[PDB]
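Below is one structure, written out as structure tokens, with a few remarks after it.
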Amino acid sequence: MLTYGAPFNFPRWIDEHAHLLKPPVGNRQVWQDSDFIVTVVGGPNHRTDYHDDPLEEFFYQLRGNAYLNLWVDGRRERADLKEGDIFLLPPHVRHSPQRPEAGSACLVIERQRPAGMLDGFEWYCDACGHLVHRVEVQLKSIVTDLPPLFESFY
Ligand SMILES: [Fe+2]
């Protein structure tokens, strides 16, 4: 049979999950236990961490707008994700995804990292532009391997 089920209307499925696409949660993963981690991410949410992902991430901004703060060539650059945009982020490229809008929704796709492949999270000094903290973490379930990880800084 079909491990990950039938095809379904995306719009509807998004609408039926609007409640789940804003705080305290924000995001909602479409299929469970897939190599391809396919998620919709909502708003609003802002964050202070930069993600260094050892695999690429694919983004598609189905509704409203957002942006990525990026650490490029030792410089604090930014990438708009207006409504409509797609984008393929390289691995290890440092990114902080900012979703201001209530009712925005972005498709985000990623691979389960294999055992040995680590993610990094890091925060940066707004002043002296220097790396303040960095964790490396073996990601496996992106709701258990993250909320503590986040809270021992704030
Ligand atoms: Fe990320």
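The way this entry was determined, per its header, is X-ray crystallography, 2.8 Å.
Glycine residues also receive a Cβ, built from the backbone N, Cα and C atoms like all the rest.
Listed in Swiss-Prot as a mutagenesis experiment, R47 to A is described as follows: Increases KM for 3-hydroxyanthranilate 7-fold. Decreases activity 1000-fold. In the structure as shown, the Cβ atom of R47 (mutagenesis position) sits within 10 Å of 15 other Cβ atoms.
In the three-state DSSP classification, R47 (mutagenesis position) falls within coil. The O2 binding site annotation in Swiss-Prot covers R47.
Long-range Cβ proximity for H51 (Fe cation 1 binding site), meaning a same-chain Cβ under 8 A and a gap of 6 or more residues, is found for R94, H95, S96, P97, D119, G120, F121. Annotation source Swiss-Prot lists Fe cation 1 binding site at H51, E57, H95.
All chains included, 25 other C-beta atoms sit within 10 angstroms of the C-beta of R99 (mutagenesis position). Summarising the annotation, Swiss-Prot assigns substrate binding site to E57, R99, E110.
In the three-state DSSP reading, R99 (mutagenesis position) counts as strand. Quoted from Swiss-Prot for the published mutagenesis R99 to A: Increases KM for 3-hydroxyanthranilate 40-fold. Decreases activity 5000-fold.
Under its mutagenesis annotations, Swiss-Prot gives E110 to A the following note: Decreases KM for 3-hydroxyanthranilate 2-fold. Decreases activity 2000-fold. Taking the Cβ of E110 (mutagenesis position) as reference, residues of its chain lying under 8 Å away and at least six apart in sequence are, in sequence order, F36, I37, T39, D53, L55, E56, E57, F58.
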Recorded positions near ligand 1 among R47, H51, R99, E110 (Cβ under 6 Å): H51
Whole-number Å value for how far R99 (mutagenesis position) lies from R47 (mutagenesis position) (Cα to Cα): 9
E57 (Fe cation 1 binding site) CB neighbourhood, other CB atoms within 10 A: 20
Count of other CB atoms lying within 10 Å of the CB belonging to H95 (Fe cation 1 binding site): 22
Chain-mates of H51, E57, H95 with C-beta within 8 Å of site centroid, Fe cation 1: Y50, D52, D53, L68, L89, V93, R94, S96, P97
